[PDB]
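**Q** One structure, as structure tokens, below. Some questions next.
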Amino acid sequence: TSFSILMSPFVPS
Amino acid sequence: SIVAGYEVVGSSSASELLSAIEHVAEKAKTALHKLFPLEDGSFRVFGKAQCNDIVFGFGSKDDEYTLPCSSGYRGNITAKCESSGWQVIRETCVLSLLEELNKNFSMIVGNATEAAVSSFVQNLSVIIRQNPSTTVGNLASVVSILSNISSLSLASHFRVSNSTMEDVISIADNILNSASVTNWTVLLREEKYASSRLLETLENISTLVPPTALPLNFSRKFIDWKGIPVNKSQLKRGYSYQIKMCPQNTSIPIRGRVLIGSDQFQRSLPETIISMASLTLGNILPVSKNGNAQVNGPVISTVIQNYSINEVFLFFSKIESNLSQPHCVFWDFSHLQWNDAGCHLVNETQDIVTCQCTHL
Amino acid sequence: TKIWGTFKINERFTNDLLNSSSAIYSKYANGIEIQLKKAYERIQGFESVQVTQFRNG
Ligand SMILES: *[C@@H]1O[C@H](CO)[C@@H](O[C@@H]2O[C@H](CO)[C@@H](O[C@H]3O[C@H](CO[C@H]4O[C@H](CO)[C@@H](O)[C@H](O[C@H]5O[C@H](CO)[C@@H](O)[C@H](O)[C@@H]5O)[C@@H]4O)[C@@H](O)[C@H](O[C@H]4O[C@H](CO)[C@@H](O)[C@H](O)[C@@H]4O)[C@@H]3O)[C@H](O)[C@H]2NC(C)=O)[C@H](O)[C@H]1NC(C)=O
Ligand SMILES: *[C@@H]1O[C@H](CO)[C@@H](O)[C@H](O)[C@H]1NC(C)=O
Ligand SMILES: *[C@@H]1O[C@H](CO)[C@@H](O)[C@H](O)[C@H]1NC(C)=O
Ligand SMILES: *[C@@H]1O[C@H](CO)[C@@H](O)[C@H](O)[C@H]1NC(C)=O
Ligand SMILES: *[C@@H]1O[C@H](CO)[C@@H](O)[C@H](O)[C@H]1NC(C)=O
Ligand SMILES: *[C@@H]1O[C@H](CO)[C@@H](O)[C@H](O)[C@H]1NC(C)=O
Ligand SMILES: *[C@@H]1O[C@H](CO)[C@@H](O)[C@H](O)[C@H]1NC(C)=O
Ligand SMILES: *[C@@H]1O[C@H](CO)[C@@H](O)[C@H](O)[C@H]1NC(C)=O
């Protein structure tokens, strides 16, 4: 199909 | 009817000048009613223009102004004054030549030939190349026209020539410009599927380029497109597809790679292996707003007709930094969202993220 | 110091109201500015009033 990646910012605690 | 917006400049304070105007507001209202018919309760004076802009004007909160298009474009521009300026809600500005070309097509869908579509796409390619302004009305139309061509060529089993596939890529590169994302964001507020439809149209059209017109490589600035024929060679090396895109905001190139081992070609080899990639697609394919995630890699596509692949390796460079938790996803056309069913993370380097999907 | 004010005139809007160089814009802008000037002139600190926009609202 059509591929990629998702990334999230670091959240403390 | 006719909303009249004016301004009063004074040397006093904002509260004093205001109070002075309200106390004679009924004497100004009675002077204007002697020259023009006024609507009851329309006279409103305020000392704070929340939204002020040359394009639209000044207005209070929730005020909504609809203005016409400009020269060459047909439609209207609508915007509502929010806490952050004039947010355009509906922009239907479509180029005349684009709309004029869209209207000749409605007479061709009946009796359409493979040579007629190719000249139509070509006439479309020239119009966008000459007038490159990707307005929201244009973006909605080009996506529509290309999808009417794709659905017509699929439902007729037409063959996309190698000059026609170049024109489609040229059209794609123009509307996939990095300066179109803001207008792409406005389009998705109304047609939440237009970006997915463009991606599905590009993929459907790519399947119609026959093996006789391959190999073929169209490496543009915002979209890459590579297609090869299949021979007994794929039984030996496997399929590899690499890209090197250099955006302006990174001195490092954003790389991408598709690796299909030679074991996946064990069954009867198909006919063509079409692959393509782009960076702007990552910004126009909508992601869930409830999650703080975002597309941090090039959108990579690969199409093989009548062939199921059980293992594909994908290598994605990270565009932005300070982001963690890589999530290998594919664009689900059915549910219109990113999905991770079948794709798992293999390894994350300081530079690229490695994925492995059980479907292609 | 700048204060804003709006009102609706029960007539038919025309795209010439979006062109400050049009005679239709000049007829309404002058007509409104003259009457507002006569009403706001006795206000202390008053300097000028100017029509800057016309909408179909
Ligand atoms: C995302 O969408 C926005 C709109 O939602 C796109 O902005 C549009 O860009 C169009 C480009 O062609 C433009 O078309 C017309 O532009 C020229 C005339 O426009 C002037 O007058 C307008 C008033 O009616 C005014 O709006 C405009 O710009 C104003 O707004 C900007 C900010 O947006 C201010 O900074 C400016 O100071 C100004 O106040 C202009 O002042 C005209 O030359 C164009 O010519 C066409 O036709 C020619 C033949 O007649 C042909 O040769 C040529 O190729 C053109 O096709 C055309 O008439 C739209 O007016 C403009 N929209 C608005 C609301 O202004 C934006 O480009 C898009 N983002 C992209 C593409 O990345
Ligand atoms: C929309 O545009 C048309 C011309 O394209 C114009 O006649 C009409 O007045 C516009 N509508 C508004 C609300 O400005
Ligand atoms: C075809 O489209 C062009 C503009 O794209 C315009 O001349 C008209 O709509 C059509 N021309 C014909 C059919 O002569
Ligand atoms: C455009 O019109 C048709 C297809 O739309 C094509 O046959 C013709 O040659 C083209 N002409 C021009 C001037 O673009
Ligand atoms: C083309 O197809 C799409 C749906 O696939 C539809 O929105 C559109 O109305 C069709 N026709 C034209 C002329 O765009
Ligand atoms: C299209 O041109 C390419 C050369 O760039 C060639 O490899 C391909 O076979 C051509 N397709 C045909 C036969 O039209
Ligand atoms: C950098 O540019 C790319 C274009 O390839 C874009 O997708 C990305 O969002 C941009 N990031 C920033 C922080 O500007
Ligand atoms: C307003 O109308 C005049 C007519 O003489 C024209 O010259 C001018 O260009 C118009 N304004 C704009 C912004 O086009």
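To match Swiss-Prot, the residue numbers of chain A are left as they are there, and the shown ones run 567-579.
This deposition comes from X-ray crystallography, 2.9 Å.
Cβ atoms are placed via backbone N, Cα and C, with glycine included.
Got these off Swiss-Prot a minute ago, pasting:
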MUTAGEN   A:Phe569 to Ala  Strongly decreased G protein-coupled receptor signaling
MUTAGEN   A:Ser570 to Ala  Strongly decreased G protein-coupled receptor signaling
MUTAGEN   A:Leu572 to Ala  Strongly decreased G protein-coupled receptor signaling
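Map these features onto the structure and tell me what's around them.
**A** Taking Cβ-Cβ distances under 8 Å and a sequence separation of 6 or more, A:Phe569 (mutagenesis position) has no neighbours in its chain. Mapped onto three states, the DSSP output places A:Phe569 (mutagenesis position) in strand.
Applying an 8 A CB threshold to same-chain residues 6 or more apart, the list for A:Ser570 (mutagenesis position) is empty.
Every protein chain shown contributes to the tally, and the Cβ of A:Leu572 (mutagenesis position) ends up with 22 other Cβ atoms within 10 Å.
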